[PDB]
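Colleague: Take a look at this one; I'll ask things after.
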Amino acid sequence: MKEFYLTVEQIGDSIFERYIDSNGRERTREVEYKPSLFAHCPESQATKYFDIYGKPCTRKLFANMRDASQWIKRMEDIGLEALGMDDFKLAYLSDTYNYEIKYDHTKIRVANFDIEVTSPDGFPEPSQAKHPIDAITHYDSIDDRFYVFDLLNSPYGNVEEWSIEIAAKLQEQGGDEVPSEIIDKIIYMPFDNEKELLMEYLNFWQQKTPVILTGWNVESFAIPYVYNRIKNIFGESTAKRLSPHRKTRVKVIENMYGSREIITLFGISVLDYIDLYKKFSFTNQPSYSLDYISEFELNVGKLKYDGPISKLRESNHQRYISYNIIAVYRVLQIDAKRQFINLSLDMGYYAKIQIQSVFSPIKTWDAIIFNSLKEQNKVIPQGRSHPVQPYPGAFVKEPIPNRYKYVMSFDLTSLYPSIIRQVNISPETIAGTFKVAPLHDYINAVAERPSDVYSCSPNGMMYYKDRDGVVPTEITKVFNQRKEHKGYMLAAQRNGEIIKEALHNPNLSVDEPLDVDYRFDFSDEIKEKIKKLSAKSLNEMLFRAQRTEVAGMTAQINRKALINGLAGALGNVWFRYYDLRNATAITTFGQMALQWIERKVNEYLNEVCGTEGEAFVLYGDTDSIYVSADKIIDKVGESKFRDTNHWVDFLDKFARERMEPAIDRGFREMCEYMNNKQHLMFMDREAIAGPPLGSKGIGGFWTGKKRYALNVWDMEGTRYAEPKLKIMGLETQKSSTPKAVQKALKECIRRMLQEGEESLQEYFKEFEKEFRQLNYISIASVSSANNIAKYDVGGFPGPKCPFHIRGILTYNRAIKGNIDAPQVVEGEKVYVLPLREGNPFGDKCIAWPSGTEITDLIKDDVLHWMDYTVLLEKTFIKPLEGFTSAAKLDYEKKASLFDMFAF
DNA sequence: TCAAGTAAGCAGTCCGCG
DNA sequence: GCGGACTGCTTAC
Ligand SMILES: O=c1ccn([C@H]2C[C@H](O)[C@@H](COP(=O)(O)NP(=O)(O)OP(=O)(O)O)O2)c(=O)[nH]1
Ligand SMILES: [Mg+2]
């Protein structure tokens, strides 16, 4: 096999690399790497190295990396550009792995761990590490074993050994219900004291040194706690054994309103799963506790236990350890589903960066572009300092608030990357400028043609057409990967609907799920076999199809995020290729494209309908248009359709055979108008939406920009067994909206779109009557909480104090002096409830840490004083009033009337 | 919330609006 | 009480 790196670091004048050799073995080496950098030189000087603008460069080879860094400094002193890759380890990787890396994940040691620390005086701060570590569970991917380190003797209590027998039993049997599939994979090690525990953990770490290190909050808690605890007990040299190169650094991470410390372990790649999740999941969660996320992702129940965690070890050490084990397994289960580790490895090895650099789109693209240019003996420019400047973005059309019965949407394929490719936007392809007219003039095709030589954007930029720029070339490669995975995702989605249909008529039999590849549309043979399967087998197949879809989603959406990130990086001052000319060339072209095609679609439909000056495009945002299809349906007459699926087929055919060819013609003309390099504006049908045939449903509505709902029957070729609500921006979609309120508002919307006004009125009446019975957590609002201190004046709200912050201050006064009460954490999220006048808390609201039950110290009083009236008005009625007013209907029945008497 | 971008909505404070 | 100037937070894209 070809070799591949595991980790790389620069330590002084040495590169330290861990790698897998040609025989599949892990090895480590220290290389006295001599870096090269470049300076411009005279033409009369024969060279093979040229900068991206074709200017000749001389290569300077340095005796060592320190000399190279010093030369860069002196070049700044002189006032001359120092060209080349200044991050020497990336240059090292480029030289050492000068080929497309094929990695073998089975050879990479991925460690997943979690620790427990009993603390009787509040949250145990990792920077102090003053309490014993009393449990560590460490899963190793190569061994496929959970290694459990259990402290039996501590100043906070001496306990008996954990029992694997009781751990396996059902909770109804008094057990901990540790999943049976991992019971045989646990290796349990009890310790008589903490020094022995930690010395053994370090010896173990030396034998099985993680390459990828993950877990939940490991970067902010577990890692620094272990490091600092060992440092406190044994000293610095021992703690540094956590690094394979015995090198660590305290890293200060700054944010707008403060900073925190982490520990960098040279030679390890830490990928904290909470951060992988936040980056790759495309969720915004009301809480990021492992229990909350596990429930959301896996539908597992939260780990139950009596009393506070600070007393759990002494009261129930059995459960304490079992829950530490389960915590590690939960992260493994989330990854089995989401596959974020796989994704990180793919991206990291593709770019040739430290794996943890996947968190930085700028570092990722810097490396991809550097490797691409290096292959042509080209030399990258030096990064420069730029002042931050705002610049313009996408166009969003103002919709007329209203119901919209039949709607068809269209959207451009990966817009910004396609614009980069079409126009040929790149640092080195800038050809010049042209005198710009008002955007309106280009949209209406009355401005004079920008250029008859170069490819243009309506921001005034021109680009070469003789050769692709490095940005277009490299963005295309990642786009093509994204396209492949999106294909698998959609097939799995379509396959899912096939199974859902079959689940309506399952066979009464005992059988097994079919062995199929869900990434490809089911063949006729498979479909025939599916109709003869039991419900048990069908549901298992559905689960597998959905997991396949999720894997496809992870792979496709995050590759799209990467290429969108390149477009955005052009507008970030820290990017080597930062250039507002290029950033704005993309966004401005996007604004034109959207409004150009709005005009073309309107013109086309006015022609087909024999109307004039009517607006068929009701809305658009960035790269999508929404088209009213009422008139199209009406030309046939709703009476001629057999069922809902019949008119859906009709619209699907109309979009593909009539509208899309017209759309293509429009964009081809725009391409010629801008003299672009390649036509890549590909816009096809996305959604088909409308009410169920014969119903009083309204189909859809808009309240304003970025706020709408549609009853969708077909989404990009996936025909749904049951209609699916597409709701964007509305309160149902916001993590700040109470859980039970999201549910209720969604049902109100469903009834509006599918059933009509009377159905909505019936549901509203019921919810209003019963909502006071809802669990307090399900009706609490949620908010991030920043700058708590700023608004704290003697424990009371200062001027302009935000409502959620006021709630936190109320909470803080209520638990004052209690060292065991949960503390609100600056920057994290809280639940918020309004309080009735005259309450003992002394203010109109209270807030506590999100994802948790409010402390028993005050719970009863909070429950007693909750202001249900205010809660309902703010979170439910106000938003519903917005939906219904926009849709021109009433959630409460109006005077009959027509009572007229009895009945 | 360390880590590519902009557009734009709603809640809430403060306070004018004769 | 509504709504502009402002902050804070959250979406869509
Ligand atoms: O996080 C984002 C999202 C979108 N955008 C821009 C770029 C993107 O091309 C455009 C449209 O975004 P979408 O992801 O909604 N769709 P896109 O057209 O990029 O891909 P596709 O439609 O093929 O899924 O908005 C960003 O810059 N950052
Ligand atoms: Mg698109």
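Method of determination (from the header): X-ray crystallography, 1.9 Å.
Backbone N, Cα and C define each Cβ position, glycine as well.
Copying in the features that Swiss-Prot gives for the protein in this structure:
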{"type": "BINDING", "residues": "A:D411, A:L412, A:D623", "note": "Mg(2+) 4 binding site"}
{"type": "BINDING", "residues": "A:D411, A:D623", "note": "Mg(2+) 3 binding site"}
{"type": "BINDING", "residues": "A:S414, A:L415, A:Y416, A:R482, A:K560", "note": "substrate binding site"}
{"type": "MUTAGEN", "residues": "A:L415 to M", "note": "No effect on base selectivity"}
{"type": "MUTAGEN", "residues": "A:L415 to A or G", "note": "Decreases base selectivity by several hundred fold"}
{"type": "MUTAGEN", "residues": "A:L415 to G or F", "note": "Increased misinsertion, increased mismatch extension and inefficient proofreading"}
{"type": "MUTAGEN", "residues": "A:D621 to A", "note": "Drastic decrease in the efficiency of incorporation of dGMP"}
{"type": "MUTAGEN", "residues": "A:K706 to A", "note": "Almost complete loss of polymerase activity"}
{"type": "MUTAGEN", "residues": "A:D714 to A", "note": "Complete loss of viral replication"}
Colleague: Could you check which of the recorded positions A:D411, A:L415, A:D623, A:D714 is the closest Cα neighbour of A:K560 (substrate binding site)?
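Modeller: The answer is A:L415.
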Colleague: Going through the recorded positions A:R482, A:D621, A:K706, A:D714 in sequence order, which have a CB under 6 Å from an atom of ligand 1?
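Modeller: None, by Cβ distance under 6 Å.
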Colleague: Looking at the recorded positions A:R482, A:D621, A:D714, which has the shortest Cα distance to A:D411 (Mg(2+) 4 binding site)?
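Modeller: Considering only the listed recorded positions, the nearest one is A:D621.
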Colleague: Near A:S414 (substrate binding site) in space, meaning Cα within 10 angstroms, which of the recorded positions do we find among A:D623, A:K706, A:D714?
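Modeller: Those close enough are A:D623.
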Colleague: Take the mean position of the Cβ atoms of A:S414, A:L415, A:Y416, A:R482, A:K560, the recorded substrate site. Which other residues of that chain put their Cβ within 8 Å of it?
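Modeller: Here the non-site neighbours turn out to be A:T413, A:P417, A:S418, A:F479, A:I563, A:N564.
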Colleague: Check the Cα-Cα distances from A:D621 (mutagenesis position) to the binding-site residues A:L412, A:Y416, A:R482 and tell me which is shortest.
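Modeller: When the Cα distances are compared, A:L412 comes out closest.
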Colleague: Across all chains shown, how many C-beta atoms besides its own are within 10 angstroms of the C-beta of A:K706 (mutagenesis position)?
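Modeller: Other Cβ atoms found within 10 Å: 13.
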Colleague: For ligand 2, list the recorded positions among A:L412, A:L415, A:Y416, A:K560, A:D621, A:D623 whose CB atom is within a distance below 6 Å of it, in sequence order.
Modeller: A:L412, A:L415, A:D623
Colleague: Could you state the whole-number distance in Å separating the C-alpha atoms of A:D714 (mutagenesis position) and A:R482 (substrate binding site)?
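Modeller: Distance (Cα to Cα, whole Å): 22 Å.
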Colleague: I need the most crowded of these mutagenesis positions: A:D621, A:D714. Count other C-beta atoms within 10 angstroms of each C-beta and give me the top one.
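Modeller: Buried the deepest by this measure is A:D714.
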Colleague: For A:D411 (Mg(2+) 4 binding site), list the number of other Cβ atoms lying within 10 Å of its Cβ atom.
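Modeller: For A:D411 (Mg(2+) 4 binding site), the 10 Å Cβ neighbour count is 21.
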